[PDB]
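Asks: A single structure is presented below for examination.
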Amino acid sequence: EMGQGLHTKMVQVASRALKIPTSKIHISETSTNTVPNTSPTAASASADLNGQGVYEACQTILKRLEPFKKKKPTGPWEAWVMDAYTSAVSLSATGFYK
Amino acid sequence: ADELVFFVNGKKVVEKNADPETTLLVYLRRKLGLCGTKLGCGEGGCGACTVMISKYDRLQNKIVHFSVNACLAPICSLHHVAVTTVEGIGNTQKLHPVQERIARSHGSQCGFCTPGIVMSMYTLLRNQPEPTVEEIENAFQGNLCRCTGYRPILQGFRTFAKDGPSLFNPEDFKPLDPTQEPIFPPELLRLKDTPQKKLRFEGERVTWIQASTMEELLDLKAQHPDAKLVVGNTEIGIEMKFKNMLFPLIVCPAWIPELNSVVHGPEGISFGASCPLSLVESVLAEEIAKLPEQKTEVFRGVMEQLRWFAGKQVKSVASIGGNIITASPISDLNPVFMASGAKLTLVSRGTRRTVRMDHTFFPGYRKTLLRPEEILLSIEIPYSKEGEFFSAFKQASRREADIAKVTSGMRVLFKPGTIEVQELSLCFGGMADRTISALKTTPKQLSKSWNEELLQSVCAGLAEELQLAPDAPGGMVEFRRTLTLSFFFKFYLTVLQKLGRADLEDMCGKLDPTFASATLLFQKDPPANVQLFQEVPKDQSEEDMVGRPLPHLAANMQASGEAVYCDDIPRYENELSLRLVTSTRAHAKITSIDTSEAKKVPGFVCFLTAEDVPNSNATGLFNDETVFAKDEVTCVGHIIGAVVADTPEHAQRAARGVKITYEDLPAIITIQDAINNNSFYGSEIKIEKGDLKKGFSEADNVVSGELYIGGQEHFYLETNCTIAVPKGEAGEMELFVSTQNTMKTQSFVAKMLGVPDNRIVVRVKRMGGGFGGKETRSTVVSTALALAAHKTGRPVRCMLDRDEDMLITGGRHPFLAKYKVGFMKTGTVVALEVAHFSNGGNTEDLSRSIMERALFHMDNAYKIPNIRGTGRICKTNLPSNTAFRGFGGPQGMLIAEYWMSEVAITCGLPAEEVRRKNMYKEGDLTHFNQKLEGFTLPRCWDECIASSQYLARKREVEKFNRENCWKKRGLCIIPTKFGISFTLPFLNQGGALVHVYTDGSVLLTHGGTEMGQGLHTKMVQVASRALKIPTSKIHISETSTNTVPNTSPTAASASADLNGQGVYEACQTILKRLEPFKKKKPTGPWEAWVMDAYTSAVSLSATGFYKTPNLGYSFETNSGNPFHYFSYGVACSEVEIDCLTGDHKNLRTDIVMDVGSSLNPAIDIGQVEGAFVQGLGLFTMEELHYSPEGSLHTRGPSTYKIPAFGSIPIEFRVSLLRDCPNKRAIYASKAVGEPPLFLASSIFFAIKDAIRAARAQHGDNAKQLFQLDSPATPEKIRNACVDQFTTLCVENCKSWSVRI
Amino acid sequence: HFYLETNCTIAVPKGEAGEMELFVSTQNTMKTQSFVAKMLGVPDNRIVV
Amino acid sequence: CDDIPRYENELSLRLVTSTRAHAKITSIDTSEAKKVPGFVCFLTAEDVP
Ligand SMILES: Cc1cc2nc3c(=O)[nH]c(=O)nc-3n(C[C@H](O)[C@H](O)[C@H](O)COP(=O)(O)OP(=O)(O)OC[C@H]3O[C@@H](n4cnc5c(N)ncnc54)[C@H](O)[C@@H]3O)c2cc1C
Ligand SMILES: NC(=O)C1=CN([C@@H]2O[C@H](COP(=O)(O)OP(=O)(O)OC[C@H]3O[C@@H](n4cnc5c(N)ncnc54)[C@H](O)[C@@H]3O)[C@@H](O)[C@H]2O)C=CC1
Ligand SMILES: O=c1[nH]c(=O)c2[nH]c(=O)[nH]c2[nH]1
Ligand SMILES: O=c1[nH]c(=O)c2[nH]c(=O)[nH]c2[nH]1
Ligand code: FES
Ligand code: FES
């Protein structure tokens, strides 16, 4: 983030992808020890590239929660998450795009 | 003047404003940034702060070197010396030989004790470049290690000794070149010529005068008698730090020649009162070596007490006068000086008197007959005369560096050529509020002959004269009284021997040879150790390190002091300090809080209370704990608030100015109190199988009894610590914490603040030990510090002092068990009912899971067809007890072995045969219906019983016992089965995250935390095998909630299993992505494949995850598997008890342990040894005492005695079972951390056998199935050895402590 | 460019294994990491930007 | 970045740059720099590990 509102856009993207409010999603920083081998934030393309990455990471989380959404199609997000945790389903994912 | 000038690692320090209250430890760490030197205790017991001092000694005219505790050394005592710390001797770029050898020999696990042990060894070598094995052991009397079990440290360092597949290769160690040590600072040699002048230092509260001459000291003491002398500071530093005493004027007379001289006279040797005990030791040793025996009886008595007096670091600065004037009731020296009539010279300006120490020298508690203006100049320790004999005795909880329960000097003088007593003096510490002489008893024996009538007369006299009130400070009244008589008996027998050697054998009689062993001075054979493990296959790559003995990855940095623990992280310029304020009542209303005095302390910021919590004051695993007490306190140690100030010193002073007013409420302390009040955490827990009424009806025999097991303090050498760094945006905060549980730390902070988990990051690089004590209880510090940081917007830090940590954070659960066992004459067990109670303290925490694990292990190794176990967790007004390595298993299994011991005795059958024939077999179901597959316990048993030569040794024990009346041996072999996996199924999960950067280097992280168990090492081993690259290309930096979320605690021995699988899977994901590139360049290196993947836009980051499958037990249906697999092992241990004192030697221990196909046999053997030694502590040495009002008495290493270098089995053999792959865990390994601990019960049951032999010997009465509670301490052992002495020493009623 | 914030780096050494954390005003964490690691002669895995 | 609090032990760095477009460096004299209070060191190419 250099003032272009990239984190803003990525939170907008993640909120749509996950179908949860932006308020539930936070970006703190950019670090080489969370995402390696990154291109510079350059060439106007950083929302295009990272937005796709974010979208794919979110799709992976959604695929993992699918059975729990099936069992409780109304129960809130928080119930699906906690059910996944207590079922020992991973709640971390990477995402990538080229 | 007033500038303080010294050197640190060769660099000149000029301190223009030295505060007398500043210790060298705090100066090194906080002023100079040298954090290799650690705080472990602040009271001289642990040696973590050990450093070397060099100076030019003007009195001996040469450069000298000695070790000190930096935690107790005032900087103001150090003008014109040269300090060497761990950083001064070497670093990872060029390690000193001492650093190299401890690292490469697997002598460093958590690494917190390593710098101090390094400096103890380094100082020895600077003094003695070719030490003996014995000298090496003695170098560490002042150093504690909680992780390693000491064996590897001594084995590594034995390579320096002149008389000294494998785990390490000593042939690859680089040789020592003494010419390459640091120069003695040339400036100090130049300054040696300048006369010493008096110095004055002024601090915030204290003025220090370094007196140069006797005239200056005497003048000062006449004008200002309140001026407090400080020499070694080993008493005054304690008084100031822990008893909050403030002496605003101190005078240090250490430089004065008259107080430092040694004069040989016709009557004896005169020591200046400031002479260190190290100098007393060296002088008396020389004199004992060259003078006739007849003249050195008193010298040898002093030497015997000095042998068990602290360690090298204390003795180098502790003064002979300091001990005398402190006048502690438990001085080990004063009884000897009193008994020998040592001559003291006292001086004041214009006065001089000499007195013989006698009863009158010590009027009342910690008083002497010195006038306030007087100082002690010298003490003359006398030559013994013809016909004069002397013994000194001490019995404590642990031999080495411990407070006497009773201590004594005894002197007899015979009329020449007779066995008739001319003079008799029996003097004792630990029997009154002062050193006492048995002045009513000894006059009666003058002119009697040395014979049985004199022995009986003196014993009856002592029993009547040395009475103790039931409420005597320190308790153990029966034990202490028994020891006075027992010591006198030893002296009586010794004097018979001494008379014999003077040719009066015909007058006094010879000693029955079965009595001789009673008089022997303590000695241990030199150690002998064996480690056996399995070589990896011949075809295994040299770069595949799985199964190889790779040293802990941080060992070199731990040895060099470069490894960073939480409090070693530099402070921010704006960082504040926090101190917790805790309840001094077990159960009370808080009526009011007055912070008026706190607010006056300079640098005070605020006092946080419940009102300051932004969101929720409800915390703890089961949400039944306060962040800060609200309206009432529910234990002594309950956190009421926290002071925030600029410095730790100011925070301490401000916390003392927080005045709390209470109104007491009915307290529930003990398990019995809880039972009476129906005060429990939840319902009874139960496992039952078969038909109990039927089994008892069919039994030939039925035995009932109870057993009590004391709890245990973790004594991680690094206490609880948190740094909280607020980020000023969106509630973001980062915390650096010594914790096993990053997830609960983050959750609890976020809940207290009322912010989402996504705002809070918790980072752990390493812990200096955890052992379960940092699974949950770390969070009580973390939440307080996080609030402080939120409120101020500044970084805030808190590291607990040892006393705080021991009070607040709880321990292993005490257990009371009531058992009934039915069995056949053959020893076969057919029925068992056991009711278990634990003392949980004032929050639920992990207490119910701990009880479940105890119930899952109430079988230990044994098939029992009709079985009923219950457990209840008591809710009490005590600090909350928590996880400790074993997690209820050791308590459950000790109860099983205890009734098993009584089964064998009742049947009159060999205990090993009874255990063997009750053991499960392959395919059996447990009492909870889990099938035992890959059941290796019978192999472990057969291997151990053969390799230990148990049967031939049984023969030798029986022979020893028939030939010795007052020492007995015991020998026991004990098995174990330990279920692996958290009892809560979903905690059996783990995650990893791996990155490959474009240079080919790999950054790995996983949910597990490093606490000294070598988890990161193992994970690197695993990753290197999985990726087929060398370990050198893979790095783990830390554990973080923002790289792997939702992690289970590093607990249940399971972390390598869980994280190893997650690492493996992350690695397989990377390899799958690199496959097409590997296929195109099957030869071209790893780096080419990586760069090809990158420039093809292939992701080089992956998560990995694992969950243990098929777990989930139901208590309702007694079905489903709680455990993934079981650990197995066997230990055979041998002991020799002293029936007259309750001391014992651990002669030999042999362990065979099933660790599957070990991931790392060096680390695994280290886990076996370390776990075993913690169990040795649990069952034999470690004991917490509590007032009847629920106040923990036992708050530091002075009183809480963990195993020392000298405590371990003399012969210590460990074998890892061969050819036993466990394919359901990572690379066919098994978990190792907790299962070995219970095997130290072999020492407990060897002790029990030896007591049984003692009770057969003496006592006219016996009583089979005698009680031995845990821990089997010297008190419990001695009291069980009933004899003519215990008989003479034998409600309701206030006492010093209560059984909780 | 006249970015209102000029170029700025804080480098925090960790004293172990060549590890170093850098707080940087940069658009290029990867090249920052690479260039630091190469100058120091340590692997990329030691350097966090 | 610069708003982050300094550590108590944090040091400050300042680059020394060329005042010539193209030149050999004949010599460098740091005698006056060494006299400034709080001076620690002057890093050059020879310091690169
Ligand atoms: C780890 C540890 C283990 C210990 N083990 C033992 C043990 O096994 N047995 C035992 O008996 N003690 C033990 N001690 C107690 C302590 O080490 C000794 O009492 C020590 O001898 C005190 O000497 P010092 O020079 O450090 O005294 P300081 O603390 O400097 O002074 C002690 C007291 O003596 C006064 N004083 C000192 N010199 C004079 C003088 N010349 N004239 C008048 N007053 C004077 C001081 O004013 C002060 O009141 C232990 C202490 C520690 C820390
Ligand atoms: N740190 C260590 O490892 C060691 C320290 N020391 C000494 O231990 C001391 C401990 O100091 P404190 O805890 O204040 O203990 P203290 O000096 O009050 O002595 C406590 C002991 O004194 C006896 N005692 C006191 N009053 C009594 C009474 N009325 N009746 C019967 N017995 C009584 C008991 O033996 C009791 O356990 C230190 O000052 C030091 O001199 C000695 C050995 C080891
Ligand atoms: O095609 C581009 N490549 C870059 O590296 C770059 N950097 C930038 O600022 N804009 C562009 N565009
Ligand atoms: O079954 C266990 N659960 C835990 O939470 C734990 N903690 C520990 O130290 N050992 C164990 N065992
Ligand atoms: S910290 Fe100094 S001896 Fe423990
Ligand atoms: S390695 Fe010794 S206390 Fe941890």
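All residue numbers given for chain B refer to Swiss-Prot; the residues shown span 3-166, 192-1317, 1322-1331 in order.
Structure method, as recorded: X-ray crystallography, 1.8 Å.
Cβ coordinates are placed from backbone N, Cα and C, and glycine is handled just like the others.
Pulled the feature table from Swiss-Prot, pasting it below:
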DOMAIN    B:4-91  domain '2Fe-2S ferredoxin-type'
BINDING   B:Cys43, B:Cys48, B:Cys51, B:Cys73  [2Fe-2S] cluster 1 binding site
BINDING   B:256-263, B:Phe336, B:346-350, B:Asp359, B:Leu403, B:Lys421  FAD binding site
MUTAGEN   B:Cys535 to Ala  Slows the conversion from the dehydrogenase form to the oxidase form; when associated with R-992. Abolishes conversion from the dehydrogenase form to the oxidase form; when associated with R-992 and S-1316
BINDING   B:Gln767, B:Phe798, B:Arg912, B:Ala1079  Mo-molybdopterin binding site
MUTAGEN   B:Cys992 to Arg  Slows the conversion from the dehydrogenase form to the oxidase form; when associated with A-535. Abolishes conversion from the dehydrogenase form to the oxidase form; when associated with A-535 and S-1316
MUTAGEN   B:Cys1316 to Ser  Abolishes conversion from the dehydrogenase form to the oxidase form; when associated with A-535 and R-992
Asks: What are the sequence-distant neighbours of B:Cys992 (mutagenesis position), meaning same chain, six or more residues apart, C-beta distance under 8 angstroms?
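Replies: B:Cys992 (mutagenesis position) has long-range Cβ partners B:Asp539, B:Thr541, B:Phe542, B:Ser544, B:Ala545, B:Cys1166, B:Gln1284, B:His1285.
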Asks: Out of B:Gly259, B:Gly349, which of these binding-site residues shows the lowest number of other CB atoms within 10 Å of its CB?
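Replies: Each of the binding-site residues B:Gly259, B:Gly349 was scored; lowest Cβ tally within 10 Å is B:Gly349.
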Asks: Taking the center of the Cβ atoms of B:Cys43, B:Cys48, B:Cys51, B:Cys73 at the recorded [2Fe-2S] cluster 1 site, which other residues in this chain have a Cβ no more than 8 Å from that point?
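Replies: Along the chain, the qualifying residues are B:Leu27, B:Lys40, B:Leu41, B:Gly42, B:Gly44, B:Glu45, B:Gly46, B:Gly47, B:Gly49, B:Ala50, B:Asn71, B:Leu74, B:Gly118.
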Asks: Please list the DSSP helix, strand and coil residue counts for the domain '2Fe-2S ferredoxin-type' (B:4-91).
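Replies: Residue counts in helix, strand and coil order: 18 helix, 31 strand, 39 coil.
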Asks: Of B:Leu256, B:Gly259, B:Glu262, B:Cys535, B:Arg912, which recorded positions come close to ligand 1, meaning Cβ under 6 Å from one of its atoms?
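Replies: Passing the 6 Å Cβ check against ligand 1: B:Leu256, B:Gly259, B:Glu262.
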Asks: Across the record's Mo-molybdopterin-binding residues B:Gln767, B:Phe798, B:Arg912, B:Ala1079, the largest CA-CA distance in angstrom?
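Replies: Largest pairwise Cα separation, rounded: 12 Å.
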Asks: Based on Cα distances to B:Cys535 (mutagenesis position), point out the closest of the binding-site residues B:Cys48, B:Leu256, B:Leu403, B:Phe798, B:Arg912.
Replies: B:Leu403
Asks: Which ones in the same chain are close to B:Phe798 (Mo-molybdopterin binding site), with CB under 8 Å and 6+ residues apart in sequence?
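Replies: When sequence neighbours closer than 6 are ignored, B:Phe798 (Mo-molybdopterin binding site) has B:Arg148, B:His741, B:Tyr743, B:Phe911, B:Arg912, B:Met1038, B:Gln1201 within Cβ distance under 8 Å.
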Asks: Of all the binding-site residues given, namely B:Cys43, B:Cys73, B:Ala1079, which is spatially nearest to B:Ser346 (FAD binding site) at the Cα level?
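Replies: For B:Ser346 (FAD binding site), the closest Cα among B:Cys43, B:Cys73, B:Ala1079 is found at B:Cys73.
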Asks: How far is it from B:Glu262 (FAD binding site) to B:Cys1316 (mutagenesis position), counting Cα to Cα, in Å?
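Replies: Here the two Cα atoms are 33 Å apart.
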Asks: Is any of B:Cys51, B:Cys73, B:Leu403, B:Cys992 (recorded positions) within Cβ reach of ligand 4, i.e. under 6 A, and which?
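Replies: Checking each Cβ against ligand 4, none of them comes under 6 Å.
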Asks: I'd like to confirm something. Which of the recorded positions, B:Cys43, B:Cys51, B:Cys1316, has a Cα closest to the Cα of B:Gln767 (Mo-molybdopterin binding site)?
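Replies: Result: the closest of the recorded positions to B:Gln767 (Mo-molybdopterin binding site) is B:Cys43.
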Asks: Which one of the recorded positions (B:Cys43, B:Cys535) has its C-beta surrounded by the most other C-beta atoms within 10 angstroms?
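Replies: When each Cβ's neighbours within 10 Å are tallied, B:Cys43 leads.
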Asks: Non-local Cβ contacts of B:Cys1316 (mutagenesis position) (under 8 Å, 6 or more apart, same chain)?
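Replies: Within the chain, B:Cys1316 (mutagenesis position) has Cβ neighbours under 8 Å at B:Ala490, B:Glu505, B:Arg508, B:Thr509, B:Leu512.
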